[PDB]
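S.K.: Structure in C-alpha cells, see below.
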There are 4 protein chains.
Amino acid sequence: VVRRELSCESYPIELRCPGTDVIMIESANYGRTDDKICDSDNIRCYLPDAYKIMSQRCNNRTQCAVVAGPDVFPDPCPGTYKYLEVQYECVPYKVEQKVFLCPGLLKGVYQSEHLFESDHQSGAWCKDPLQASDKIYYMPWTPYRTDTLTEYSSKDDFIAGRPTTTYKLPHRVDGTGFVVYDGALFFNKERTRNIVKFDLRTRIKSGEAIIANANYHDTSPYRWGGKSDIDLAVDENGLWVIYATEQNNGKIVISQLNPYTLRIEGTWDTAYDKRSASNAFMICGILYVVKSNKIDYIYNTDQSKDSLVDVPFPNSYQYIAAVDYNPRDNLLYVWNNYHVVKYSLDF
Amino acid sequence: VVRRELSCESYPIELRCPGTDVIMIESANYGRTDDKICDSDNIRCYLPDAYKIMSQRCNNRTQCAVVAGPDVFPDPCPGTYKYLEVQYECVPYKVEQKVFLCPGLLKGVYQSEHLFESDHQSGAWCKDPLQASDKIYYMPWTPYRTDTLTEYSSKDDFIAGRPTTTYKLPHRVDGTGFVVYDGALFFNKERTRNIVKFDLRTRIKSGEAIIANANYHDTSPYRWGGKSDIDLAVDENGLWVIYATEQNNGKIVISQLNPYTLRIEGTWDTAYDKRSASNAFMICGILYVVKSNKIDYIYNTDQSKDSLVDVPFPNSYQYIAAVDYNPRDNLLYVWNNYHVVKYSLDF
Amino acid sequence: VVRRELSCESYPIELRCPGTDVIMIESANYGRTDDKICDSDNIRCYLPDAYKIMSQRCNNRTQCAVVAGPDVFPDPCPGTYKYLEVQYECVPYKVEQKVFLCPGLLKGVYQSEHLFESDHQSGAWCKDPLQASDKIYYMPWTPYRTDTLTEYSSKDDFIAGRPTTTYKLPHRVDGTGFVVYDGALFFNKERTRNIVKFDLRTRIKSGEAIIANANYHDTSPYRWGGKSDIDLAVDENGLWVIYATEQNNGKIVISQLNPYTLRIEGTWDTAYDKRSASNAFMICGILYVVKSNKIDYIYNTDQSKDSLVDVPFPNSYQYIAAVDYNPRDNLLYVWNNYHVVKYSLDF
Amino acid sequence: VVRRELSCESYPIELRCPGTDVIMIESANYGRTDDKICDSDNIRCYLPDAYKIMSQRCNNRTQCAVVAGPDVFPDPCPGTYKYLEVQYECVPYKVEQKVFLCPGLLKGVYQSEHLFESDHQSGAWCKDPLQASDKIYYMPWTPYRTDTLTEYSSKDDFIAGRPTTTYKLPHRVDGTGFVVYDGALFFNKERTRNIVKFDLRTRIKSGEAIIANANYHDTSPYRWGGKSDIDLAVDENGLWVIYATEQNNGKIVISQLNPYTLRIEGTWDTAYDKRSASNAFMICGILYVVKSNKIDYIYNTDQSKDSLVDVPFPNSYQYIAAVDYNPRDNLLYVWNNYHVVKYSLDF
Ligand SMILES: *[C@@H]1O[C@H](CO)[C@@H](O)[C@H](O)[C@H]1NC(C)=O
Ligand SMILES: *[C@@H]1O[C@H](CO)[C@@H](O)[C@H](O)[C@H]1NC(C)=O
Ligand SMILES: *[C@@H]1O[C@H](CO)[C@@H](O)[C@H](O)[C@H]1NC(C)=O
Ligand SMILES: *[C@@H]1O[C@H](CO)[C@@H](O)[C@H](O)[C@H]1NC(C)=O
Ligand SMILES: [Ca+2]
Ligand SMILES: [Ca+2]
Ligand SMILES: [Ca+2]
Ligand SMILES: [Ca+2]
Ligand code: NA
Ligand code: NA
Ligand code: NA
Ligand code: NA
C-alpha cells in the first residue's frame, strides 16, 4: 500500500515502516507542482535527482528523516518556495540473491566446526537463512516436554550458554524437525500431522498446515526414533516437509510448503524407507538421505528421478538427531550424540 | 491487543508502538517464574517493583528500551540467572483531563490576540485540542476551489507564513466549518450534507457520515453566506454539527457526531433562524449564537432548554467568517473580515 | 476507508462488510462515464437515482447483491452498453438516537418485572443498549472464582436457563460492576484498579485502562462488600466508572471512560462515602446513590453540583448486589438477594 | 491467527472467513470440558469425531453454520448439557497440487483453439492458474494509452464480447507482458523498470518491485516492439520476469519474483538477444525462446545450462504480441496478429 509524506522547504520529511519492513521510494519531487501546496508570497519545478537522493537515503531502512532544503537537495527553481513530495511503500527486508541460487551438485559432507558437547543426546539448532544475522535458534529434545525455543545473538554466545531470549510455544513439539525461515518458526505439533507457523517478532501463531496422510508420533520417525516422523527443511527453493505415508508403504514423501500461504505446493513419493534413514535434508530441490556414515540415496524433485549414491558423510558419532541445511552459508547444522556441529559441503 | 517481550539477563527489552500510539505496561517481572526460560547452568523469583520500574520508564512513550539487569533493577534472587518478562499494550496518546471539564457559564467574549491581517476576507483556523501541540491548521475560503489544509508548527510560524506541510483533500470543501480533532480533519463535502473524516498522519479518508435532512450549498448558511450551511464544533463533550433542516423551518439544528464510530449521538432542534446568525459555537454542550456584535441566544442540550441572552462579543469587525471554540485553552479561534484573531472567554 | 465495486450490464455487484459493520453508499452511477470500461461494440450517461437505489438497497446491511440492469435501474441511455460503478464504506451498525437523549429528571424507582429467584445471592446482569437485540449478559458472583460471562438470546431463554454461549475471560473479575457496551464487555480485573475491555464477537481482550488512584479489592466496596470497589455504568453520555479514592477520603469518585480510546474523559469528586452506599448508577450524567430503600444523594457532572434527595426505591429486598441503568429502555437491571429484577423509572 | 466459536446445545455455531479466505478446523469438541461453560441444572465428556465432523462440514468454505446438537453430532454423554467448542483459522483458498508439478520436457507447440479475430493487432490475455475458475483477463495494446484490465466470466462470454468488469489501473502499462497470479495482477509500470502488484478483489495497488538494471521503454523489447521490454511469466515454480540488461549486452535475463514478498529470488543471464526474440515463456523453470516459427533456444534455471533446440511452434501468423504459459491446463495463451488463440503442448 502507498504511503505519502510532504514537507515544505526547511522542514524534515519522516518515513517509518512497521516491524522489520523497509522503505522503498516509489516517487519523489523537490520543487513545486501545485499552486496551493505550502502557502507563501512556477508549478513546473522538477528535480529529477530527487527520486535518486531519496532512494539512496531511505531504501532498505526501517526509518528515514530528510530535510527539504539546500543541505540535501540542489535548487531546481531559485526564488520559488519549494516542497518535498514523496510516495513510498513498506516492503519485507531484502535478501541477498545467493540464498536462492544452487551452489552445485553435492560431492560430499565433511567435518568443519565443533561448537560444544551438550548434556542433551538429542536436539536441533539452526539460523534463519533469509536474515543477515548471527542469531542461532535452539530446541532441545525432551520426550513429551518440548514447548520452548531459545535464541542466541551469536555462535560465541551460543557456546558460552548466554541466551538473548526464549519463546514459549503455543503447543508441544514432536521431534527435532524444526526450522526457522523469514522470522517464523516452523514445527510439528505434538501428536498431529500438522505444521505450526509461529511468528518470532510478535510471539504468536501465524498459521497451521495439515500434512495430508503424513504418519506421526513414532509411526515413521528416523532410525533414532524420538518422534522424528516429520522433518522440516529449508533450501534455495523455500520450505519443505520430509515425512512418510502408509500410501507410500512408510517410504519418504517430500512436499514443498509455502511459508506465506501455508499451501502444499507439490508432493513427491520416494523409494527410501524412513525408519531406515538416520536423517535427511534438501539442497537445490534434491533430497539427500543419510544412512548410519554415508549418503546412499538422492531424489531430484525437478526431474522426479532418484538414484543410488555413495556420497561421503562424517563417521565420527552414531546418534544423528538433526541435520539442517542452510542455503545462505551452504553448511549443515547438525546434532549428533551430544555434539553440536557444523559440516561443510563440497560442490 | 496484548504485546509480549522477554529478554534474558544483561540483554535489552525493546517496546515500540505504531504511529502516535503509546505504551501501557500490563505486567512485568524481573526474575524467574519458569525452569525452561533463558537456558543456563528457583522458579519463585519475583520483583514487585518490576511493574513500577517498567511503567515509569515506558508509559506514555512511542518506544522503550530497558536492559534486564542490575543497572535498572534490584536483584530479587542473587545466584539465579534472571529474565525480564513484560506484557504491554499500545493505546492512543493520553489527554489532559481539563479538556473534558466545563470551565463554567459564559459571561462574555472579549478581544485577546490579533495574529495578522490576511489577504483573504474569509477562511478558518484552529488547533487540535486533544493534542499537547503548538500546531495550527488553516483553510482559506475560495468559492468552488477549496481542497487543501495547511499546517503550521507554531503561532510564530503561522504569522510569518512558514508552513510545515499541506494536505490535499479527497473532495472539495463547502464553507469554513472545518475542525481538527484527535489527529483527524472533519469537513463538509462540497454540494452534499456529508461530513468527511480525513486522517492527517496517514493522509487518507477514514470515514464519512451523512447529516440526515441537513440543508446544504447556500440553502441555510450563516449571514455572510459562502456555503456555511454546515459548521463543525469541538467542546468538552466531543464533536458537534451545527446546521439547519426544512423540518425545523430553516432554524439551527445541533447534533453530536461520534468522531470514532461516525454515528449521530443525539439531535436537538433550536428556535434560531440560521440565515440570521453570523456564526455559532458549542461550550459544555451549550450552543452560543452570534448576531452582528452580541450573543443573543443559547441552547442547553443537557436540559433541552433555550434562553434569550445579551452576552458581549467584540464589535471590531463585520464579516465574521468562522468562530471555533477550543476546550484545551478555552479560547475562540476567529476569522473576521481579513483579520485572524483569538478571543478570550470570561466564566 | 473507501471500497469499490463495478459490474458491466446484466452482472451483479457484490458488497460485503466484515463482522457487524454495515454498508454506507458514498457514490453510485449506472450508465457510462468512461470509453474504456466494459468493452463492447456516450461517456456522459448518468442516472441521478443510482445513488438513491443503492442506498435504499444496501445501507445498514452487512451484505448486498444488486444486478446492473433493467430489473433494478431505469435506462439513462438506451443503445449504450452500461455499467454500475459504486464507492462505499463499512461503518459500525447504526444506533437509534433515543439511546443518547435524556428522558428527564428521576422522580422515583419502582418495581416492574420479577424474572426469577436465582440460587446465587449476588451477581450482575444487563443488555447492550447500543444493540437492537434481546440478548442478556449474565455474570454470577463467586468469591475469587469469577472468570466467565454467559449470554442468553432472550428474557424467555434467560428465565428458562437456556444459554446461547459462555465467554472465558482473560482474567478473574472483582465484584459485580460489569457492563456491556457496543459489543464489548467491561470489567474490573481481580486485585487491580484496572478496567478490561473484552470484544465479545472476536473473544479477545481489546484493551485496558488504569483507573488512577482507585481503591480496589475490599478497600472501598458497596455496603454488601464482595469486592464491589469499582462499578461500571452506561448512560446517554457513554461509559462511566464509579469508584472511590483515598485522596477523596473514601468518598465516591466518578469518571467518564471512553470505550473506544480507553481515555479517562473527566473526573468528579463526590461527598458520599462509598462503604455507606448499597449501590449507585448514572442517568444523563447524574450519579444516583442508593441507601438501604431510597435514593438519598445525587451528583450532577454537567454542573459539578450535588444535592440531598429523597427519591423512592423498592423496599422489597435487603442484599442489593448490582444496579445497572439501561439508556435504551430506561430500566434498572437489578440483582437483589437472589432475585433477578427490572425496575421502572418515572421521569 | 486462531479464531474461536462456542455454542451451547441446540444453538448454531457460525464460522466466517474474510474475502476469498477459507476455514481450517484446528480443534473441535462437542461435550463438556468445563463446569462453568453453558449454565444449567461431568467435565470429561469428549467426542473424538467432533474434529472430523467440523472439518468435513467447514474446511475449504468461506462460511459455515453447524447446530450443536443430535441432528449433526452423536451423544458422548447422555444426561449432561453439552456445548460445541471450536478453534479455527482463515487460510488462503487451497490449490490443486498438479499446478506445481512439472508435466515433462517440451517436444513441441501446436495449434489447439482459435477463439476469435480481434480488431487489435496486439494485446495480451490469460487465466489465473491458482484459481479453479473460468475467468479470463484481457489487456489490449494501445500505444501510451493502456491503463485498464477487462475480466470475462468464461471463454464463451469472452468470444461474445460480454465482460463482467473492468479494472482501472493506478498507472499506465508498458507492453503486453502482464500476468494474473493468486488474485493479483502483475504489470510493467509505463516508462519504468518496475513491476506493479494490483489486488483485483480490493482494487488497490498491493506493492511494487524494481527490476534492478532492467532495460525499459523500447530499449530491449521483443522483435515486434510495442514497449515489450519486460515480460512476466507464470509456471510450476511461481512468478518470473523476462527482460534484458546492458550488463548482459541486451541478452535475455530471467528473475524469479516472489508474488507475496516482492523479492527477487534468483537471477540468471542467458545468451539470447531479446530484440531477436519474437516472444518467450517459462515451463518448469526452463525458458523457451520463440523465433519467427520455432523454439530455437532454451535456458534451464535449475541447472544454469542453456541449449540450442529446434522445437516446433505454429507458423500460421507473423505478429506474435504475447505468449503466456498456464501451469494449470498446460496451454499457451497467445495473441498473434489480431488472432486470440490457445496452443497445446506435447510433453
Ligand atoms: C535496497 O533497495 C534496493 C532497491 O530495489 C535493492 O535493489 C537492493 O537489492 C536492496 N538491498 C541492498 C543491500 O541494497
Ligand atoms: C502516562 O500513563 C499513565 C498510566 O495510566 C496515566 O495515568 C497518565 O495520566 C498519562 N499521562 C501522563 C502525562 O503521565
Ligand atoms: C441506515 O443508513 C442511513 C444512512 O445515513 C441512516 O440515516 C439511518 O439512520 C440508519 N438506520 C436506519 C434504521 O435506517
Ligand atoms: C480442504 O481442506 C483440506 C484440509 O487440509 C485439504 O487437505 C484439501 O486439499 C483442500 N482441498 C479440497 C478440494 O478438499
Ligand atoms: Ca533433516
Ligand atoms: Ca462556528
Ligand atoms: Ca451500579
Ligand atoms: Ca511471454
Ligand atoms: Na528440520
Ligand atoms: Na467549525
Ligand atoms: Na455496573
Ligand atoms: Na507475460
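Here Swiss-Prot sets the residue numbers for chain C, with the shown residues being 97-137, 143-393, 405-459 in order.
Placement of Cβ uses the backbone N, Cα and C atoms for every residue, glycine included.
Listed in Swiss-Prot as a mutagenesis experiment, C:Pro244 to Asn is described as follows: Strongly reduces FLRT2 binding; when associated with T-246. Among the sequence features in Swiss-Prot, the mutagenesis site C:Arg246 to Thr is noted as follows: Strongly reduces FLRT2 binding; when associated with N-244. Experimental mutagenesis at this site is recorded by Swiss-Prot as C:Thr267 to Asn, annotated: Strongly reduces FLRT2 binding; when associated with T-269. According to Swiss-Prot, the mutagenesis experiment C:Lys269 to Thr carries this note: Strongly reduces FLRT2 binding; when associated with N-267. Quoted from Swiss-Prot, the note on mutagenesis experiment C:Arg292 to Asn is: Abolishes interaction with FLRT2; when associated with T-294. Experimental mutagenesis is annotated in Swiss-Prot for C:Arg294 to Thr, with the remark: Abolishes interaction with FLRT2; when associated with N-292. Looking at Swiss-Prot, the entry for mutagenesis of C:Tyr323 to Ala says: Abolishes FLRT3 binding. What Swiss-Prot says about the mutagenesis result for C:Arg324 to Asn is this: Abolishes interaction with FLRT2; when associated with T-326. Swiss-Prot gives this note for the published mutagenesis C:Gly326 to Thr: Abolishes interaction with FLRT2; when associated with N-324. For the mutagenesis of C:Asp332 to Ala, Swiss-Prot gives this note: Strongly reduces FLRT3 binding. The structure shown keeps the original residue. If you look up Swiss-Prot, you'll see C:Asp332, C:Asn380, C:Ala381, C:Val435 marked as Ca(2+) binding site, on the strength of experimental evidence. One mutagenesis experiment catalogued in Swiss-Prot, C:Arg376 to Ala, is accompanied by this note: In 4A mutant; abolished binding to FLRT proteins; when associated with 317-A--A-321.
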S.K.: Determine the most Cβ-crowded residue among the mutagenesis positions C:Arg246, C:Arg292, C:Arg376, using a 10 Å radius around each Cβ and all protein chains in the structure.
M.R.: C:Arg376
S.K.: Measuring Cα to Cα, how many Å separate C:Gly326 (mutagenesis position) from C:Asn380 (Ca(2+) binding site)?
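M.R.: Here the two Cα atoms are 11 Å apart.
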S.K.: Rounded to a whole angstrom, what is the C-alpha distance between C:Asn380 (Ca(2+) binding site) and C:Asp332 (mutagenesis position)?
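M.R.: About 9 Å separate the Cα atoms of these two residues.
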S.K.: Can you filter C:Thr267, C:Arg294, C:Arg324 (the mutagenesis positions) down to those whose Cβ is less than 8 Å from some Cβ in chain D?
M.R.: C:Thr267
S.K.: Identify, in sequence order, the recorded positions in C:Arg246, C:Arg292, C:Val435 that approach chain B with a C-beta to C-beta distance under 8 Å; the answer is 'none' if none do.
M.R.: none
S.K.: Measuring Cα to Cα, tell me the gap between C:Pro244 (mutagenesis position) and C:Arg294 (mutagenesis position) in whole angstrom.
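M.R.: C:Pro244 (mutagenesis position) to C:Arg294 (mutagenesis position), Cα-Cα distance: 17 Å.
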S.K.: Taking the Cβ of C:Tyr323 (mutagenesis position) as the centre, how many other Cβ atoms fall within a 10 Å radius?
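M.R.: Here the count is 26.
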S.K.: Across all protein chains in the structure, which of the mutagenesis positions C:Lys269, C:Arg294, C:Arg324 has the highest Cβ count within 10 Å?
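M.R.: Top count of Cβ atoms within 10 Å goes to C:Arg294.
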S.K.: In sequence order, which same-chain residues at least six apart have a C-beta under 8 angstroms from C:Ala381 (Ca(2+) binding site)?
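M.R.: Non-local contacts for C:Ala381 (Ca(2+) binding site): C:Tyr323, C:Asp332, C:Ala334, C:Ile343, C:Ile353, C:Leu388, C:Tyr389, C:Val390, C:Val391, C:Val435.
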S.K.: Calculate the distance in Å between the alpha carbons (Cα) of C:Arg376 (mutagenesis position) and C:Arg324 (mutagenesis position), and round it to a whole number.
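M.R.: C:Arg324 (mutagenesis position) has its Cα 5 Å from the Cα of C:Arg376 (mutagenesis position).
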S.K.: Return the members of C:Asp332, C:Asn380, C:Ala381 (the recorded positions) with CB less than 6 angstroms from at least one atom of ligand 11, or none.
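M.R.: Checking each Cβ against ligand 11, the ones under 6 Å are C:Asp332.
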S.K.: Relative to the Cα of C:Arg246 (mutagenesis position), which of the mutagenesis positions C:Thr267, C:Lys269, C:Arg294, C:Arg324 has the closest Cα?
M.R.: C:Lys269
S.K.: Pop the Cα-Cα gap between C:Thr267 (mutagenesis position) and C:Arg292 (mutagenesis position) into the table, whole Å please.
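M.R.: Here the two Cα atoms lie 23 Å apart.
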S.K.: What is the interatomic distance between the Cα atoms of C:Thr267 (mutagenesis position) and C:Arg294 (mutagenesis position), given in whole Å?
M.R.: 25
S.K.: Would you identify which of the recorded positions C:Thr267, C:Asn380 has the most other C-beta atoms lying within 10 angstroms of its C-beta?
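M.R.: The residue with the densest Cβ neighbourhood is C:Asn380.
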S.K.: In the deposited model, 11 residues lying between C:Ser393 and C:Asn405 are absent; what is the Cα-Cα distance separating these two residues, in Å, to the nearest whole number?
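M.R.: Distance between the Cα of C:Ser393 and the Cα of C:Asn405: 5 Å.
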S.K.: Could you say whether, by DSSP, C:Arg376 (mutagenesis position) belongs to a helix, a strand or a coil region?
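M.R.: For C:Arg376 (mutagenesis position) - judged by DSSP and reduced to three states - the answer is helix.
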